[PDB]
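A.B. asks: Below is the structure I would like to discuss, written out as structure tokens.
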Amino acid sequence: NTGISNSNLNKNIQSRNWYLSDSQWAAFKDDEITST
Amino acid sequence: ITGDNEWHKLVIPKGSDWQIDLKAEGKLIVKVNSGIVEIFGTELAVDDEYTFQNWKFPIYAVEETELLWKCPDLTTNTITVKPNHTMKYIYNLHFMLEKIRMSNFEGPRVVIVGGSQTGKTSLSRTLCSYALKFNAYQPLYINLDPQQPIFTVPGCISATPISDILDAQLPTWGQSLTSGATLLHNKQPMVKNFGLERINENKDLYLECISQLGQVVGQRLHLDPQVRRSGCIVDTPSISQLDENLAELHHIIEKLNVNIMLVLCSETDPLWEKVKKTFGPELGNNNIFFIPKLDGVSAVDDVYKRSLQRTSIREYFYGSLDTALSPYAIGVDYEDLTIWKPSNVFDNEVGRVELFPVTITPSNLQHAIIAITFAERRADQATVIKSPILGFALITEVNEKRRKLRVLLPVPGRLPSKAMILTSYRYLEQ
Ligand SMILES: Nc1ncnc2c1ncn2[C@@H]1O[C@H](COP(=O)(O)OP(=O)(O)OP(=O)(O)O)[C@@H](O)[C@H]1O
Ligand SMILES: [Mg+2]
């Protein structure tokens, strides 16, 4: 376990998002991204 | 004569490809001075520096182009520039697909069928790039080849609206949403986890994934006028991987409501008459199109396939060179995990729509990619099989003595208290 450093791995930090559920994804509009 | 760390001029005549095979571990930086060049339909902006690593691809000259390139693993007299005579087929397909988007009630729902390295994924990428290019359509790109990582990791089949330009630098086309500011607008995909290395390992599971993707795809199209008006572009696994009778193609056509078929084969290839005889009564022969061998499409070995699978796993947690992400490492107890494993021909003989429990051991889980469902730890297998995917995690270390695991998450925070699925995919050194 103690092999390397926990927790945030590598100023302005950013991470990958979790995916949306079936309902949320169906109801999603890519214009939410598109602007901007 | 010998690799340099300086810039070199390159004039690509109109209608020619600069064929690149980045065999070595070094980077290639490209800066366009004048003209129009494209990586599978995506135009490279003039004066902007583009960086490429460990992938095979063409830089096509729409117009005579002058560019500068910097790469120490190539010399001026080792460059491969060849004229392309096949783009006409791609444009002609695009403008006919486009005529359907403007005139018909809904956009075309197209399948691309063909053999190993016929140019299926190259055609799909270019059609998506072009769909967006002229009259701004948002087609749904559907990947049904789990070995091919596009917008996600390798265990998946996916549906992704091509809402803005692809990343010309990436073999994965681009990436999913992030928590902050990016140069490009990223994608919002629907991912279904197959998790096994090859389609033949299950099939019933592969077909359930298609059934599940088909359902949500219909729900999105019902609610999204722009995606409904644009169509679908469905990329399938290499034809050899599917049964003789092509029963799996009937399932795909039915589940994804396919109305157009594009066949990538030879003029004397028996595939043409085979497809015409089976899908012609269902789609109508006018709706089945033959695309000859595409120029430049090169063969791909399993070593390059594995190289891409590795790149896409790092890209999931850490991002790309131009977009660095911060994944989160947590220490977890053996007791804090509910992991299931899919049925497969190797372990179970048969390969049924079923999940089996996984016992927490370093032999079972070390360096494994794990799918996180939306289902609660306590949920039964029937609920888990049908549950959507939240994301993926990597199990870096498994300590027997202390009864702990080190898990890498894409999202900083707690370990989601959800049911999980073990994939056949492995990645060493987080
Ligand atoms: N004109 C070209 N010049 C050089 N390389 C090219 C050209 N067109 C395509 N390629 C490369 O050829 C390779 C194989 O093409 P592609 O992935 O589209 O085939 P495929 O039909 O999808 O294969 P598979 O059945 O394995 O999924 C890719 O690495 C791609 O970048
Ligand atoms: Mg492919």
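First residue shown is number 1, and so on along the chain.
Structure determined by X-ray crystallography, 2.8 Å.
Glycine residues also receive a Cβ, built from the backbone N, Cα and C atoms like all the rest.
According to Swiss-Prot, the protein carries these features:
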- B:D17, B:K56, B:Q117, B:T118, B:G119, B:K120, B:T121, B:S122: ATP binding site (BINDING)
- B:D145 to A (Swiss-Prot position 161): Compromises interaction with PCF11. No effect on growth (MUTAGEN)
A.B. asks: How many Å separate the two farthest-apart Cα atoms among the ATP-binding residues B:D17, B:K56, B:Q117, B:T118, B:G119, B:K120, B:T121, B:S122?
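C.D. replies: Pairwise Cα check on B:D17, B:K56, B:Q117, B:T118, B:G119, B:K120, B:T121, B:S122 gives a maximum of 18 Å.
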A.B. asks: Anything from the recorded positions B:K56, B:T118, B:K120, B:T121, B:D145 with its Cβ under 6 A from ligand 2? List those in sequence order.
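C.D. replies: If the test is a Cβ under 6 Å from any atom of ligand 2, the answer is B:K120, B:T121, B:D145.
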A.B. asks: Helix, strand or coil at B:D17 (ATP binding site), per DSSP?
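C.D. replies: The three-state answer is strand.
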A.B. asks: If you draw a 10 Å sphere on the Cβ of B:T121 (ATP binding site), how many other Cβ atoms land inside?
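C.D. replies: A 10 Å sphere around the Cβ of B:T121 (ATP binding site) contains 20 other Cβ atoms.
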A.B. asks: Measuring CB to CB from B:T118 (ATP binding site), give everything in the same chain under 8 Å that is also at least six residues away in sequence.
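C.D. replies: In sequence order, the residues whose Cβ lies under 8 Å from that of B:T118 (ATP binding site) (at least 6 apart) are B:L264, B:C265, B:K293, B:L294, B:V297.
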A.B. asks: Could you check the binding-site residues B:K56, B:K120 and say which one's CB has the fewest neighbouring CB atoms inside 10 Å?
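C.D. replies: Each of the binding-site residues B:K56, B:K120 was scored by Cβ atoms within 10 Å; lowest is B:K56.
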A.B. asks: Measuring CB to CB from B:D145 (mutagenesis position), give everything in the same chain under 8 Å that is also at least six residues away in sequence.
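C.D. replies: Looking at Cβ-Cβ distances below 8 Å from B:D145 (mutagenesis position), excluding near sequence neighbours, one finds B:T121, B:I157, B:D235, B:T236, B:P237, B:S238.
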A.B. asks: With Cβ-Cβ distance below 8 Å and at least 6 positions apart along the chain, what are the contacts of B:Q117 (ATP binding site)? List them in sequence order.
C.D. replies: B:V297, B:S298, B:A299, B:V300
A.B. asks: Under a three-state reduction of DSSP output, how is B:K56 (ATP binding site) classified: helix, strand, or coil?
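C.D. replies: Note: B:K56 (ATP binding site) is in a strand by DSSP.
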A.B. asks: Please list residues from the chain of B:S122 (ATP binding site) whose Cβ is under 8 angstroms from its Cβ, counting only those at least six apart in sequence.
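C.D. replies: Expected: B:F40, B:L294, B:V297.
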A.B. asks: What is the Cβ neighbour count of B:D17 (ATP binding site) at a 10 Å cut-off, with all protein chains included?
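C.D. replies: A count of 22.
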